[PDB]
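Asker: Can you read through this structure? Questions will come right after.
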Amino acid sequence: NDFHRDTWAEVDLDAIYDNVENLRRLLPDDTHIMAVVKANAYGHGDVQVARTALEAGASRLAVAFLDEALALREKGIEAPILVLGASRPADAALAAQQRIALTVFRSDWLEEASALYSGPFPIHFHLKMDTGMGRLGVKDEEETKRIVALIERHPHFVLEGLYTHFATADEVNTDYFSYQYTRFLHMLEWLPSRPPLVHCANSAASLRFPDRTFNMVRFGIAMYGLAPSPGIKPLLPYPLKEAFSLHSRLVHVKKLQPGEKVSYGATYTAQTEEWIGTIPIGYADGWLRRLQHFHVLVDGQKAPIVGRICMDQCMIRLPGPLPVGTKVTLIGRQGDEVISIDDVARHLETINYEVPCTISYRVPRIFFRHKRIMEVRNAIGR
Amino acid sequence: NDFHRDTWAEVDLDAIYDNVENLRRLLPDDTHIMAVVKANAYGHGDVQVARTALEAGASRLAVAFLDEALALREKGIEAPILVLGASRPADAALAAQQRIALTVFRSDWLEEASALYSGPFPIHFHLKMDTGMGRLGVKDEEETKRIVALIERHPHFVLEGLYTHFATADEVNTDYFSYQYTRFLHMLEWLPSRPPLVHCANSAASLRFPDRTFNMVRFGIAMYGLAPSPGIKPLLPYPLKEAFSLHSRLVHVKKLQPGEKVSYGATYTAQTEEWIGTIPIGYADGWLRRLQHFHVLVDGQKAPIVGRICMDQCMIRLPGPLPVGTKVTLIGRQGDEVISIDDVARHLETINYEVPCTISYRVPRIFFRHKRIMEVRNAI
Ligand SMILES: Cc1ncc(COP(=O)(O)O)c(CNC2CONC2=O)c1O
Ligand SMILES: Cc1ncc(COP(=O)(O)O)c(CNC2CONC2=O)c1O
């Protein structure tokens, strides 16, 4: 695959292998790892991360909605995939044919699906319980038993799993975590029998309490080498390896005289004789306008973004006359200096999860494995 | 195509057709309209918009970088395309072969392209001048002459046009605008002969000063029915139709008791007996976390997003117990109420340009033309 703009993101797949393998070491052998690659693997490349995670010890994959699961199938992934979110009852036949497990949390969904499906493939369900997140999931005993009965009555419906999700597993203070875990324990007793897969842990819960994970963990953010929250960094068992880096190159260089203005709204004004560089990356690439007072790395040094950010490019003050084509690093390391996703996140005033997800389809992803380039993936490519 | 999640964007091509045809009426027969269709047509869909604009009166298209132009070509667009940004001298042969015009602003670029390309297709260049924007462009007299000379000197290099871009055309205060307009008229004299296409205007300057747009207007944001700025709104010649809307459906409804918490960090606490709905859209869809206190529309009413926004989902406080499957409009009209992209931008503390751009590849686009569903575009 190829790309024709000097702006690209690099994804280090060795880092992803390490982050997942260290977890395989940490957890009991009887506990499986479900790698969650929703949102195109948190903006890292769905099938590439999936292939790598399965190599390091993962056995299942999790995705947010049906299309994401189907896309993984079309690219040759044969491992089990669980759709964590909602789906249409009409799509039950397609899920069953493609061996995609579904999350279920209401009986009226099942009422509706028994009526539209009748074999021959089995559909594996994972009952979702709401123990305090308030998102999706059952909350009463009458509804829990209704779902289980409806599943038991259809010969092609199978209850393969049961799970919940924590809202504060990444907080140093475990008070709410405890209420939720205890509630899950109370809620599991409402089932006539334990299905084979009971899971509740996300990255934070499984890295902090490996013995409290039952038989399957849903590993996300930590797989990419990003800490679940600033709170728990020191509580992490093994060092995490950041996998995403973002780069560009100088396409224009020029010296300004005192008084000349730069960019939209002509916000910036040079005061001495300064060198301004232009890079081909803007907000349509996920490098949002709010980052106008941030900086990038040029030739081992910090250089500020100058003026407002444009849709496809932005300007930065240079230390002096640098050659056109000089590599600029937006996220990553250049010498002794480094800009991490948490740094960008802080400036954007968000969590690290939101940063790689926002780097758009427009930006090519170059995959590295064994310290060498594996493949290039340009979404708007030929 | 089709999609398997109840979250989708709707693009009204009729709106885009009207926005272009009205300008086509407002401008002189001699003047071309170059529809700016970069960034997947500002998140509206590149081919679908390019095609609609050409039908409405545009004769040319403009893209940001080479990959966006090659993408239009591969989808059947055969109209002229100008790359507004930079490209590699080594890709000039590809641009030529695919009939893509390139922006040029540095003499060393040409010197390099010349050594690499010998023929046989001609390459049409547009000389970009920097008149106070500080982005791309030539600034001195002898750099201009060197570029012109390098082009004149090569058998397959053709200078088809030259242009500049205004930094403050959307500003009521036209003082920096007049400085740039004047600088341009002056720099045009460093050229021996005025090329066939001279352009300077973006949506703002073309709708504000249509006669001072030489013979080609680059039409962007206004094509999509969005004003360049809130200040320019009551100075525009015709009403713009908004083309983009975003929708979802309730996938869960439940009643919460007081003291019960919602979402990450448990930052929302139910105070009364509330009905809470879950919709399948989150920040990976471009519905950023910062929209946490914003109102969406459900059943003709404003309903707040309650608790933190997740990667693929978020919750809202419902007026009452509504059925699962109820349509929620995030951007658009629900009977009496409307949420415009300008409203979303206000809350995100940005400009409308950024909003449809941010809604991701994950969200399907459904197209309407002649008041009927024309096409569905699902990226994954
Ligand atoms: C049901 C479920 N399990 C596991 C995960 C993995 O979480 P981590 O990447 O922190 O290990 C998620 C992510 N869902 C997200 C993430 O952000 N918002 C969400 O709804 C999830 O929804
Ligand atoms: C060279 C060029 N011409 C015309 C346009 C159209 O602008 P309008 O949408 O206001 O009519 C743009 C968009 N450039 C933008 C828009 O936002 N940031 C940019 O760099 C452009 O870069």
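Chain B residue numbers are taken from Swiss-Prot; in order, the displayed residues are 2-381.
Note that Cβ sites are derived from N, Cα and C of the backbone, with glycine treated the same way.
From Swiss-Prot, for reference:
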ACT_SITE  B:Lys39  active site, proton acceptor
ACT_SITE  B:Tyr265  active site, proton acceptor
BINDING   B:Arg136, B:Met312  substrate binding site
MUTAGEN   B:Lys39 to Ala  Loss of activity
MUTAGEN   B:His166 to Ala  6.5-fold decrease in activity
MUTAGEN   B:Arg219 to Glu  1000-fold decrease in activity
MUTAGEN   B:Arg219 to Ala  100-fold decrease in activity
MUTAGEN   B:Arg219 to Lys  4-fold decrease in activity
MUTAGEN   B:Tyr265 to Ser  2000-fold decrease in activity
MUTAGEN   B:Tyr265 to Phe  Loss of activity
MUTAGEN   B:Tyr265 to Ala  5000-fold decrease in activity
MUTAGEN   B:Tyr354 to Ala  54-fold increase in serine racemase activity
MUTAGEN   B:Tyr354 to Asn  81-fold increase in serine racemase activity
MUTAGEN   B:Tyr354 to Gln  51-fold increase in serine racemase activity
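I'd like these features described in context: how deep, what's nearby, how far apart.
Answerer: Shown in sequence order, B:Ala63, B:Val64, B:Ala65, B:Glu69, B:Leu85 are the residues of the chain, 6+ apart in sequence, with a C-beta less than 8 angstroms from the C-beta of B:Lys39 (mutagenesis position).
Taking Cβ-Cβ distances under 8 Å and a sequence separation of 6 or more, the neighbours of B:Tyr265 (mutagenesis position) in its chain are B:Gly308, B:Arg309, B:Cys311. In the three-state DSSP reading, B:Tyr265 (mutagenesis position) counts as helix.
Under a cutoff of 8 A between CB atoms, and with a sequence separation of 6+ in the same chain, the neighbours of B:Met312 (substrate binding site) are B:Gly283, B:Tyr284, B:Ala285.
DSSP gives B:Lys39 (mutagenesis position) a helix state.
A coil conformation is recorded for B:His166 (mutagenesis position) in the three-state DSSP classification, outside any helix or strand.
Non-local neighbourhood of B:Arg219 (mutagenesis position): B:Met35, B:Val37, B:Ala63, B:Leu85, B:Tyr164, B:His200, B:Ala202, B:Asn203, B:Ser204, B:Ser207, each in the same chain, at least six residues away, with C-beta under 8 Å from its C-beta.
Of all Cβ atoms in the shown protein chains, 25 besides its own fall within 10 Å of the Cβ of B:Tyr354 (mutagenesis position). Annotation note: B:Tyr354 (mutagenesis position) sits in a coil segment as assigned by DSSP.
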Asker: Below 8 Å between Cβ atoms and chain A: which of B:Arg136, B:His166, B:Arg219 make it? I'm asking about the recorded positions.
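Answerer: Listed recorded positions meeting the cut-off: B:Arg136.
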Asker: Given B:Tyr354 (mutagenesis position) and B:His166 (mutagenesis position), what distance in Å do their CA atoms have, once rounded to a whole number?
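Answerer: Their Cα atoms are separated by 17 Å.
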Asker: Roughly how many Å lie between the Cα atoms of B:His166 (mutagenesis position) and B:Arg136 (substrate binding site), rounded to a whole value?
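Answerer: Each residue's Cα considered, B:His166 (mutagenesis position) and B:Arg136 (substrate binding site) end up 9 Å apart.
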Asker: With an 8 Å cut-off on Cβ-Cβ distance and a minimum sequence separation of at least 6, pull the same-chain contacts of B:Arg136 (substrate binding site), or say none.
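Answerer: Sequence-distant Cβ neighbours: B:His166.
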Asker: When a 10 Å sphere is centred on the Cβ of B:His166 (mutagenesis position), how many other Cβ atoms does it contain?
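Answerer: Around B:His166 (mutagenesis position), other Cβ atoms within 10 Å: 24.
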